[PDB]
Amino acid sequence: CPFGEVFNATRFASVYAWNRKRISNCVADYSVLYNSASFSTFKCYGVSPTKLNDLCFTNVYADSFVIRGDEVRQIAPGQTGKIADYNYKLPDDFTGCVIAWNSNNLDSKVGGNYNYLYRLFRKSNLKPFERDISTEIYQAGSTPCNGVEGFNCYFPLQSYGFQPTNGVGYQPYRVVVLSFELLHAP
Amino acid sequence: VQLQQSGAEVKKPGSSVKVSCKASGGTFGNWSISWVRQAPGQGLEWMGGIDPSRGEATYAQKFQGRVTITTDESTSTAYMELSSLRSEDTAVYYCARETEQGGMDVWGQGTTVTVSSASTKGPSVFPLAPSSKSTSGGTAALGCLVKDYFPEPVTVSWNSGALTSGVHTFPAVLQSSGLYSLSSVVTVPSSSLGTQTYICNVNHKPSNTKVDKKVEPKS
Amino acid sequence: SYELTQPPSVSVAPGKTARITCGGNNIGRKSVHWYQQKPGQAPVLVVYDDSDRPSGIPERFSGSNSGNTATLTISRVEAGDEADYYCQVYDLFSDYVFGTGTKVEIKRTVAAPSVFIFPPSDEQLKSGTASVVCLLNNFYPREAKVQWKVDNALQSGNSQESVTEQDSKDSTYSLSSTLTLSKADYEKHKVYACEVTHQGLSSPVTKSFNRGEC
């Protein structure tokens, strides 16, 4: 219900270190948002989507981050891939909405924008809504690394190459996930 | 900036084909590459693409698992390999440059891939002789039937290019035998039929078959 | 989005304005592209990013995109515009999607075909097969029915048809139908006939020959 500078924010987080905003109870209207041509996608799960809000809910969480265009499809219940496995995981029973839009004009630079990162290697998948910003060296072989990076001992985060002349599938997209909490104590 | 594709290919069911796309802009630069195909009489179908400087390719859902797309850095050349070929992979295959806004910009010239168990065969050329019981308007029709060749491209001219006005050369049909067939016809003044010579020049480059067939009234 | 729907064809008189629509849920959120394609050629981009024209594309091509429909508008249509047109988007879940394609034809007054039937050649019969060809020359519109009869027996399933592109001078079509049969069957029958139905023929025209009687 102050969805203003969630979407407006000049500044968005890497997906591995995704941001979170807590939004409790006030006046929240989905009549313009849902139909805006300014978003490339906006899809709701567990909600009556094109029947919009007659929901009520106790808290709403807004998670925001940047990924590559062809990875937006991983921000959905039951998906797999580096992003859904190692970076941002939605639960199967997810209840909420996924909003994304092309941010090539903000987030890609002529030399490449190496500020946005994602986790490439992880010992196991994340549980739903977990956020892992650890940077232990990834042991890819059977020999321990002891914090060196040589061969089979990899820094776990990789940078996107965001480069403005690439096709739209390789371009950066800003994502906002709205989770509708509810629980049993309103 | 411009895109040169490799030449036509004929493949048997089950085999594989590797098609190349060489950029004339010298180097691939900072732009993405898509591969698109189009079966005879059908629409355009994205198969996949790659960022040549990123080295990881992505593929349409169908095709996933039997298409491989790669790029040759030093030669400025992209490749699309399709395996376990089947008849319905008969198509023209295009490479194209992806645009910044979500489209495709520069297209290669296309590479025809025919998938069939048939063997290379030149056509035989039969006359479609002008009717003797013929026709008012003063107009007669004659032509040539270019029957059962493989594979596809046949060209046909009349009188070595001197006759073009009334000419209709029909698109080929594929017969259930697996061989193609085409006709070419022309309307002419029925006055001219005993004096003017009409010759259809047929070229089937895949079999090195050229035929000049005189078409005249029958006995 | 995911699927893009186009009418199979639009038919427009010369100098009038052709409108080719392209439907897709929320297509207004996507960046629509339009391609022109002529036979044997690669697609040519004619409108990009909903409404922009590449250098060298005529003024007469315009695009729009709003809500659930995108549209290519071709003003003052001329024969050079006869082609297939494809709309296209990038969808985040389906990747690059093309519409099914719209054929633009130039509208014209009704013209009945001239019909010609060709017997098999003596040369071809030697090899064991007989092809009988029926030619429908320079007609409009494209829809036409060709029915083959052999000693009054309707032939069903043993012919193949082929049609030319619309002619760029007179806006007509031409069509050939080839009837295949074995030499043994050919030479068991006498009367070979091609019956043509077309708007602009008040009743069907039949061309026929008798085998051996020329």
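Following Swiss-Prot, chain A residues are numbered 336-521, in order.
Every residue, even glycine, has its Cβ placed from backbone N, Cα and C.
Here is what Swiss-Prot says about this protein:
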- A:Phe490 to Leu: Increased resistance to neutralizing antibodies and human covalescent sera neutralization (MUTAGEN)
- A:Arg346 to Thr: In strain: Omicron/BQ.1.1, Omicron/XBB.1.5, Omicron/EG.5.1 (VARIANT)
- A:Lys417 to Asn: In strain: Beta/B.1.351, Omicron/BA.1, Omicron/BA.2, Omicron/BA.2.12.1, Omicron/BA.2.75, Omicron/BA.4, Omicron/BA.5, Omicron/BQ.1.1, Omicron/XBB.1.5, Omicron/EG.5.1; May enhance affinity to human ACE2 receptor (VARIANT)
- A:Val445 to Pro: In strain: Omicron/XBB.1.5, Omicron/EG.5.1 (VARIANT)
- A:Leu452 to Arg: In strain: Delta/B.1.617.2, Epsilon/B.1.427/B.1.429, Kappa/B.1.617.1, Lambda/C.37, 19B/501Y, Omicron/BA.4, Omicron/BA.5, Omicron/BQ.1.1; Contributes to cellular immunity evasion and increases infectivity (VARIANT)
- A:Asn460 to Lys: In strain: Omicron/BA.2.75, Omicron/BQ.1.1, Omicron/XBB.1.5, Omicron/EG.5.1 (VARIANT)
- A:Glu484 to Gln: In strain: Kappa/B.1.617.1 (VARIANT)
- A:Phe490 to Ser: In strain: Lambda/C.37, Omicron/BQ.1.1, Omicron/XBB.1.5, Omicron/EG.5.1 (VARIANT)
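With the fewest other C-beta atoms within 10 Å around its C-beta, A:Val445 stands out among the variant positions A:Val445, A:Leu452. The Cβ of A:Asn460 (variant position) lies under 8 Å from the Cβ of A:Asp420, A:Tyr421, A:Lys424, each on the same chain and at least six residues away in sequence. Using a 10 Å Cα-Cα cut-off around A:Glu484 (variant position), the recorded positions A:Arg346, A:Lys417, A:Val445, A:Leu452, A:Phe490 reduce to A:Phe490. Here A:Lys417 (variant position) is compared against the recorded positions A:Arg346, A:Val445, A:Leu452, A:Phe490, and the shortest C-alpha distance is to A:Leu452. Listed in sequence order, the residues of the same chain lying 6 or more apart from A:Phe490 (mutagenesis position) and placing their CB within less than 8 Å of its CB are A:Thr470, A:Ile472, A:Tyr473, A:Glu484. Most Cβ neighbours within 10 Å, among the variant positions A:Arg346, A:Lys417: A:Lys417 holds that distinction in the structure as shown. A 10 Å cutoff on Cβ-Cβ distances gives A:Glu484 (variant position) a total of 11 other Cβ atoms nearby, all chains included. DSSP gives A:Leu452 (variant position) a strand state. A:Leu452 (variant position) is 17 Å away from A:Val445 (variant position) when you measure Cα to Cα. A:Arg346 (variant position) and A:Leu452 (variant position) are 14 Å apart (CA-CA, integer value).
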